[PDB]
Amino acid sequence: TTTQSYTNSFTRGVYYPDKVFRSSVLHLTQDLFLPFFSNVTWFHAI
Amino acid sequence: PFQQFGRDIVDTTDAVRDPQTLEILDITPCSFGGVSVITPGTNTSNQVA
């Protein structure tokens, strides 16, 4: 079976919003990101 | 490898990757500027700079 414990996302799940190159910038993107320090479900494989 | 476009701080196309040779190329304005005609009084002469 599997468990259903909870953990903290931290600074995780951030991806590249598009295929646009950007060097030494601070671009702000509105996109479907994983919220920081969010609850992430934990599962197991037995 | 996944990057195709290229931009900068003010959201303008700066560089482009070649879709046929997988090489990079940057983009610059062609010759934009401003023409100012320097001239003495037209009652004096007609030559201009």
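Along the chain as shown, the residues are counted starting at 1.
Determined via electron microscopy, 3.4 Å.
Positions of Cβ are set from backbone N, Cα and C atoms, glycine also.
Taking Cβ-Cβ distances under 8 Å and a sequence gap of 6 or more within the same chain, A:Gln30 (variant position) has no neighbours at all. In Swiss-Prot, a natural variant is listed as A:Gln30 to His (Swiss-Prot position 52), annotated with the note In strain: Omicron/EG.5.1.
The local packing around A:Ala45 (variant position), expressed as other Cβ atoms within 10 Å of its Cβ over all shown chains, amounts to 5. Natural sequence variation is annotated in Swiss-Prot for A:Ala45 to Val (Swiss-Prot position 67), with the remark: In strain: Eta/B.1.525, Omicron/BA.1.
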